[PDB]
Amino acid sequence: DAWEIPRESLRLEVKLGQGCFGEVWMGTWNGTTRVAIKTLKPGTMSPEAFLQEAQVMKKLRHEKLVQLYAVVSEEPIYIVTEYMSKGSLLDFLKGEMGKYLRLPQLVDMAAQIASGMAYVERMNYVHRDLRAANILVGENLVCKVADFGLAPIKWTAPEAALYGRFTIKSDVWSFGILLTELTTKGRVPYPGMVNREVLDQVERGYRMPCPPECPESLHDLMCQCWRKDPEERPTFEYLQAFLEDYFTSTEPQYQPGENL
Ligand SMILES: CCOc1ccc2cc(-c3nn(C(C)C)c4ncnc(N)c34)ccc2c1
């Protein structure tokens, strides 16, 4: 398989995160190419199960999906992808950058995520775990969809959470929650609510209100993503176009405020 590379060609420089699976590192590849590297800890998790997420990355290719570069598919396993210099979108929003992000930057970030998910939509795949922690940020506010290991009740559509009906339309619901993460600079949704209280409230028709300084027009889009019936929720194609055109077609009189 042409994705395979020799173990000697990777240098693991700075550790970026730990977990149940293994580790993630910034590194070099072939001595020239900055990369990110994920390792599986051999005795920790199924090796057959781990390579299925890498198989999904061999097929999907798009400027807004984190790109697979190479693999070492024998234990100890290594997975090599493009390096996203600013880490997870969740960390980015909460960190020192968050305070300067305004609505124009955040909507443009939303638009890119929608573009990647529009490609996932065209290919008839389902992500299942769309949220800020699974988006990565590069230079110039480039945002890419990551982590297809599944392909979090607060991000999951009711029909998916309750009955296992995962579809691209349940991803749209999550995207709607992701818009709140973007507009609150990365606060956990449904603040002050535990999981069980979220499920009962949501089924009884509760939806998060307009975030502070978020234009009503963007909150309406959130509400479209949270329609009880999955079929009446918008497509990613639609979401992409709306967000791309936002500051001309929907909010041409937008004024900067304190936070958004
Ligand atoms: C089947 C496994 O496929 C992979 C392989 C590598 C991956 C690297 C990152 C990643 N995390 N981070 C920090 C937030 C810890 C990153 N920082 C910069 N670049 C990255 N690429 C990552 C995320 C998901 C990945 C999935």
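Numbering, chain A: per Swiss-Prot, residues 258-408, 425-533 in sequence.
For this deposited structure, the header notes the method as X-ray crystallography, 2.3 Å.
Using N, Cα and C of the backbone, Cβ positions are placed for all residues, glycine too.
Features reported for this protein in Swiss-Prot:
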BINDING   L273, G274, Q275, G276, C277, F278, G279, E280, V281, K295  ATP binding site
ACT_SITE  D386  active site, proton acceptor
MUTAGEN   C498 to A  Significant reduction in S-nitrosylation
MUTAGEN   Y527 to F  Constitutively active
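Distance (Cα-Cα) between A408 and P425, which enclose 16 unmodelled residues in the deposited structure, is 14 Å.
Considering only the recorded positions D386, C498, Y527, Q275 (ATP binding site) has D386 as its nearest partner by CA-CA distance. Proximity to ligand 1 (Cβ under 6 Å from any of its atoms) holds for none of the recorded positions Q275, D386, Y527. The number of other Cβ atoms within 10 Å of the Cβ belonging to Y527 (mutagenesis position), over all protein chains shown, comes to 16. Calculated from their C-alpha atoms, the gap between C498 (mutagenesis position) and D386 (active site, proton acceptor) amounts to 15 Å.
Across the recorded positions listed here (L273, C277, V281, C498), the residue whose Cβ sits among the most other Cβ atoms within 10 Å is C498. Look at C277 (ATP binding site): DSSP puts it in coil. The residue listed as 'active site, proton acceptor' counts 19 other C-beta atoms within 10 Å of its own C-beta, drawing on all protein chains shown.
A Cα-Cα distance of 19 Å separates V281 (ATP binding site) from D386 (active site, proton acceptor).
Counting only same-chain residues six or more apart in sequence, the Cβ atoms lying under 8 angstroms from the Cβ of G279 (ATP binding site) belong to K295, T296, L297, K298, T301, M302.
Annotated pair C277 (ATP binding site) and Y527 (mutagenesis position), C-alpha to C-alpha distance, rounded: 44 Å. Recorded residues the residue listed as 'active site, proton acceptor' and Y527 (mutagenesis position) have their alpha carbons 32 Å apart, per Cα-Cα distance.
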